[PDB]
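Structure first, then comments.
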Amino acid sequence: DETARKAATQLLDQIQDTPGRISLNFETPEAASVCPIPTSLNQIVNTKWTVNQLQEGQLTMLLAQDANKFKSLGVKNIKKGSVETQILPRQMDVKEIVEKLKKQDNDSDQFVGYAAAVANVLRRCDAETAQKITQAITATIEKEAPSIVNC
Amino acid sequence: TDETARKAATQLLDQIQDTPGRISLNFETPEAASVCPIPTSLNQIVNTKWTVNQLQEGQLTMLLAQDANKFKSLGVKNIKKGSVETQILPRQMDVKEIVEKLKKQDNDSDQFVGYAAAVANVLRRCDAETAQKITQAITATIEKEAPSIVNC
Amino acid sequence: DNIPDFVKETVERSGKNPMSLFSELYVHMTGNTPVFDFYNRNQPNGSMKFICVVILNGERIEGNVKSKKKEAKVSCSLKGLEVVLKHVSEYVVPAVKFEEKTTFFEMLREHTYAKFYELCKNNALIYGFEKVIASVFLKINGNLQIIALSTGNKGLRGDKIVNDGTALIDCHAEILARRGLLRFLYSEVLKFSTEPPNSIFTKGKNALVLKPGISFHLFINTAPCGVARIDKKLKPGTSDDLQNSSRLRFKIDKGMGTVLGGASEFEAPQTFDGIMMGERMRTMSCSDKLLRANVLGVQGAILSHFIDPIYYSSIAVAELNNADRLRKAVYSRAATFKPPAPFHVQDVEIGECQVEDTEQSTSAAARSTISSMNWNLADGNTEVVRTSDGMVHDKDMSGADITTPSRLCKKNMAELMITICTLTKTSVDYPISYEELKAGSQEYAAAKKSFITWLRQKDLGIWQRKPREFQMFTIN
Amino acid sequence: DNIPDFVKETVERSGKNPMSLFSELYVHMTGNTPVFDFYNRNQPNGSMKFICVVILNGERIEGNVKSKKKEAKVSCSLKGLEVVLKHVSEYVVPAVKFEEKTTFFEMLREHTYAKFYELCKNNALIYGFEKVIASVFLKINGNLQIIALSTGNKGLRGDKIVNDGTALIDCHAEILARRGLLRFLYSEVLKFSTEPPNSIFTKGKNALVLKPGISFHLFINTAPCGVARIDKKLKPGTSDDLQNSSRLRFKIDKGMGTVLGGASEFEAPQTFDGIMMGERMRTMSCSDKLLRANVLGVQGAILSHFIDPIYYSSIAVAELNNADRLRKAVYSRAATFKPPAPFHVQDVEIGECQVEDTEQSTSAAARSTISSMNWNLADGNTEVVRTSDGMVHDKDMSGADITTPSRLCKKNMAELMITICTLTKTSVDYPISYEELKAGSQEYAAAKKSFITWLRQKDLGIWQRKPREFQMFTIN
Ligand SMILES: O=P(O)(O)O[C@H]1[C@@H](OP(=O)(O)O)[C@@H](OP(=O)(O)O)[C@@H](OP(=O)(O)O)[C@@H](OP(=O)(O)O)[C@H]1OP(=O)(O)O
Ligand SMILES: O=P(O)(O)O[C@H]1[C@@H](OP(=O)(O)O)[C@@H](OP(=O)(O)O)[C@@H](OP(=O)(O)O)[C@@H](OP(=O)(O)O)[C@H]1OP(=O)(O)O
Ligand SMILES: [Zn+2]
C-alpha cells in the first residue's frame, strides 16, 4: 500500500480544485492500479495533440475574427428532394393473415383478401427472402398457367 | 338598455325557447331593428308573395303519394355523352405486357401492391379447379420459404 | 336479478361501458364525480368483499356484496344506471346572449343547438354528438328557417369500400349538410313540378332560377379542416411561407388532421385494387371542398340539368379569430380565377360569432364516437350512420345485425333522380351508368375541368380524384 | 440569527435583496406564486412584534420574531432560502469514495457533479434541477475533459408547437448533451478551418477524419426511459410480454413514463393541425434515441457533409443500472443489422458506478421542476429554458415578458451552419429549407432509411416521424 494513497489523493483534490478535468497518472504500477481503466478503452497514442489546447468560449472567439485567415475545405452542397412516403400499407396481425390464407371460397371475393395477405407476407420478408419468394411465385404461376403466361 | 329594446329581446328569447329553427325579425321600428342588426350585404329588402309557412316538414314523403296526372313536364332532355375512355371497366384486364412487367419487376418499392394486383388478376382468370390447386401450392410455398413469419 | 333488463338494453344501445356512462350522467346532473367505496365484510373464517355504493339523488345505490372488484363495480354501475333511467331527465342549459352588436350569427348558433335537442328528446340515442355540428339556414326577407343539420368528423375506411356506391365516403358534417340541402332541393324541384306558385324556383331562360330574396346560409361550430386550421400567425414573413400555407391538403381515413403534398407528388391516380391491397384512401379536406363548392356551386353536376348554380350567401364559424384566416382559404385562393358562363366566383360573406367559442366540448374526449347523424327538413326524420363503413346498422326481428344503405348514398340519389325522370315524363337514355349521368352536364364538366387545370397551373396542388370504379355501377 | 452566512454572501453577490432572490427561486421551482401570512403578538414589555409565515413546496415555513413586518418577511425568506439551497440541506460536496475497484465512471460522476455545483456559484438560481443530469467527456490518452452538461426530464407541450423551429422538441438531459456536442464539433470545424494542427480533425479522404486517440464518453445520472428503467414488481409474464421488452417505445406529452406501441391509435403519421387542437404528439424514448445515435452516429445529418460518423465509447448509469438490460436496450437488439459503409454498429461499453442508495436517492419521489438548464464548452455560459415552450424567457425594465429562441433550436443550428459555409467560402444552393438541407447527405439519408426499414421488418415497431411542417421553414 505504497504510493497508492499518494496517487489517489491527487484525484481526490482534482475534483475540488479543478472540476471537470481528470489527469490520470501512469508510468508507475502502484499509481496505474488505483484507477484501472477498461482494457477496451486502454488505447495508447503518441499524437502531438494535447487536451490543454482547448479554451472555454472558443466559438465566440473564432466567430469574432477576420474572414481572411480562414481557408476553404473544397466541398459543395446541393439540394435534394425529401421522402414524403407515409406508412402506406395497413398492417394486420400474424393470426389475422392466417385465416385469410386458408379461406376456401376465395373465388367469390375475386381473391382480394388472398392477394392482400400475400402482399403483407411479402412485406414482412427481408431483401433475400422476398426475392426468392417472388421467384418461386413466378415459377409456380408460369408452370401451372401456360395459357396465360406463355404468350 | 331600454323598454322597447327589452321587449324585443324578451320576444327573441321566447322564440328561441319555444320554436327552435324559426327566426322572426322586426323592421317597422328603427329601435327594433337596432337590437339585432343585419349586415348591409345580406339585408336585401324586397317585395314578394312567398313566405316561410309554405315549407312543411316531411314534404318529400308526402309528394310521392300523389299520382302521375298532377305532374307536368319541364321540357328538359337528357342525353348521355362524354364517356371518359374505352378502358375496359373493372380493372379486369391488365395488358399482357404490363402484367408481365409487373410480375417480373425487381424494384419492389411499391410495397408489393402491384405484385399482389398482378397475382390477383392472374388468379381471377384461372378456372375453379386450377386456381384452387394453385392456392394449395402457393400456401405451401409461403409456409416453407419463411416459417418464422407464420410459425408465431 | 336485481338489475332490470331495460337498463342492460340501454347500456348495450349506448355503446359505452356502464361505469363511464354512469359517471358522465352523474357529472351531467350533479356537480361532483362518483367515488367508489370498498368497505370489507368479515366472515368468521375471514373474507374480503367489495360493494361500491355512490350517492345519486339521495338513493342508496349500494351494490351486492361480492368477492372481487369487477363484479361489484359493474353491479354498482348498473344500479346507478337504473337510478338515472328513473326520474327521466337530461342535460339542459338556458341560453343567454349580448345584443345591440353584430349578433346575427349568434342567433343561428343558438337555434342550431336548440333544434338539436328537440330531435334528441324524440330519439335519445343521438346524445353526445355535439362535437361537430353544421347546419344550413334559408333566409326569405328577414325570415330564416333551418333546412339541414348533421354531425360527424370521420371517413370511410379503405377496406370497406365498394363499387356499388351504397357506402358513404365522407361523413363530415359540412358535407352531410350539403347532401341534405341537395335532398331539399330535389323536394323543391318536385314541388315546382307540381305547384310552381308554392315553390322557391321559377322558370328562367334556360333552367330553373331561384326567386328574388332567396338566400342560403351555412353555419359550422368549428373551423373546417385544412388551410383554415394550419396556423394562427399574423404574418407569414416570407413569400414562400404564404404560398405553402395556401396549398391544398388531403385527409386520410379516420385521421383528424391533414397531409400536405408538394408539386408533382401523388401524381399517379388511385387504383381500386391498390386500395384493397392496403393503400390508404386520400380525400380532400373541408376547406378545399368549400372552395370547390363556392367556385362551381353547391347544386352539383346532376342537379345542374334542371336548376341554375346556387352558392352560399354567408358562412359563420364560432371562433374568435376568424375573419382573414377563413377568407384566405375560402375566397382569396380562387379570387383571380375567371370561370366561363355560367358559374362564377362568389364573394361569400364571412361572419364571426359573438361569444361562446366551442373548442372545449369539440376537442376533448369526444372523438371516441364513431357514429354520425344527419337530418333534413325534406325527410323530417333523423338517421344515424356508422362512419366505419358508411352504412346504418339495425336489429331485425330475431336480434341479428341487418344493414341497409343510407338515404344520402349515391344509389339512393340516383334512384330519386330517376324517379324525378319518371314523374315529370322526362325520358332518359338506357342503360346509363352513374359516371355517364354526371358527364352529361357539358357546362359543369367543362367548368370543373377548367378549374382543375387552373389549380394545376397555379401550382396550388394536385386533385386526388377517386377511382372510376366508385361510380361504375349501372342505374336501374 | 440562525441564518447561515453563505445565504447572506450569495445574496450580496447576486446584487438583489433576499426577497427578490427567494421569489426568483420560487418562480423557477414551481409554476405559481408564494403565499404569505402574518401574525401580530403583544409582549410583556409593551412592545409589538410581527411574525411572517410562508409556504414553500407545500411545507409551512415560519420566520423569526421581528419588530417590523418587512424584517419578519426577510427572515422568513431567508429561512425559505436555506431550505431550498442544497448547499446546506444535504451537503456541499461529498468528495469521498472507495478506490482500488473498477469504478472509473465514479470519477466522471463526481467530476460532473462538481462542475454542476461550480456553475451554481456563478448563477445561484440554477440550483434545484439536479434530479437528472447528463454530460459528455472528451478523452485523449490519459486525460479527460467535460464538454457538455444539461438537465431536464420533460418534453414540449402539444399546444406550444410552432412551424419556425424556434421551440425545442425534447428537453430531456441526454438529447441536450448531443445538441451541445454538435456546437462543439462546429467550433472544432472552425478551428480546423484556420489552425489544422490545433484542431481535433485531420484532412483525410472523404471529408474530415477524427484524429486517432480521441473518443467521446457519455454519462447519465439515471437509467434512460424505454426498454431500461423497469421498477414494476409484477415481473415479466408470458412470451408476449418478453417480446415487449424489445419493442419500440414512445413518449407522451403532458404525461409521465413511456407507453407501449401497437394500440388502436398509433396508425397514420402525426399532423400539425391535429396536434394543434389536442392530438397527442409521439416522441421517441431516450433508449430508442440512444440506439439511433449508436447506429447512425451522433453528428446528425446536417454535419455529415463535413465530418465522418462519430460514435460513443462508453455509457454509464448511476441509479437503476442493469448491465444486462442496458446492453440489450442499445446494442443487442440491433447487433445483427448491417448498415451501409461507412456506418457500422458500435459495441459501446456498458459501465456502472459504485454508490447507490434508494432511501436517500433523488430519482423520482422528489419535487418536479418546469425549467431545464444546459451548459456548453463552446459557449462557456449556461442557458435556462422553459420546457412548456422550449424558449428562453427574460425580463426588462423590471417587467414585461420577453421570449427568446434557445441556442439549441433548429433555427440556431441552421444559422450556425449558414455562417459555417459562408466563412469557409463554400457555396450553397439558395433558397433552401431545413428539410432540403438535411436531405443533401445522400449517405446518411440512405443509412437512416435502411435502418428504419430493418426496424420495421424485424417487427420491433414503427418509428413515429415528426410532421413535415416542423422543418419547412426557409433558411436565409
Ligand atoms: O360532396 P362529396 O361527398 O365530397 O362528393 C363529391 C361529389 O361526388 P358525389 O357524386 O358523391 O356527389 C363530387 O361530384 P360533383 O358533385 O362535383 O359532380 C365529386 O365527384 P366528381 O368529381 O367525380 O364529380 C367528388 O368526388 P371525387 O373526389 O372523386 O371527384 C366528391 O366525392 P368524394 O366524397 O369522393 O370527395
Ligand atoms: O431530438 P433530437 O435528439 O435532436 O433528434 C432530432 C429529431 O427528433 P425529435 O423530433 O424527437 O426531436 C428529428 O427526428 P424525428 O423525431 O423527426 O424522427 C430530426 O431527425 P429527422 O429529420 O431525420 O426526422 C432531428 O434533426 P434536428 O436535431 O436537426 O432537429 C434529429 O434527428 P436527425 O438529426 O437524425 O435528423
Ligand atoms: Zn373536415
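The residues of chain C that appear here are 20-495 by Swiss-Prot count, in order.
Per the header of the entry, the method used was electron microscopy, 3.3 Å.
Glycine is treated like the rest: Cβ placed from N, Cα and C.
Per Swiss-Prot, domain 'DRBM' is recorded for C:36-105. If you look up Swiss-Prot, you'll see C:167-492 marked as domain 'A to I editase'. Looking at Swiss-Prot, you'll find the mutagenesis C:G184 to R noted as follows: Abolishes editing of clec-41 RNA, leads to a threefold reduction in expression of clec-41 mRNA in neural cells and impairs chemotaxis. Here Swiss-Prot flags C:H191, C:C244, C:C305 as Zn(2+) binding site. The feature active site, proton donor is assigned by Swiss-Prot to C:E193, with sequence analysis given as support.
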Filtered recorded positions - C:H191, C:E193, C:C244 - keeping only those with Cβ under 8 Å from chain D: C:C244
The one of C:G184, C:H191, C:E193, C:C244, C:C305 whose CB sees the fewest other CB atoms within 10 Å, among these recorded positions: C:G184
Of C:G184, C:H191, C:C244, recorded positions neighbouring ligand 3, Cβ under 6 A: C:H191, C:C244
Residues close to Zn(2+) site centre defined by C:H191, C:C244, C:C305, Cβ within 8 Å: C:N172, C:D189, C:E193, C:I194, C:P243, C:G245, C:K270, C:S304, C:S306, C:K308
Rounded distance in angstrom between the Cα atoms of C:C244 (Zn(2+) binding site) and C:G184 (mutagenesis position): 25
Composition by DSSP (helix, strand, coil) of residues within the domain 'DRBM' (C:36-105): 29 helix, 6 strand, 35 coil
Pairwise CA distance, C:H191 (Zn(2+) binding site) versus C:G184 (mutagenesis position), rounded so that it is a whole Å: 17
For C:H191 (Zn(2+) binding site): DSSP state (helix, strand, coil): coil
Alpha-carbon spacing, C:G184 (mutagenesis position) to the residue listed as 'active site, proton donor', which is rounded to whole Å: 20
DSSP state at C:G184 (mutagenesis position), helix/strand/coil: coil
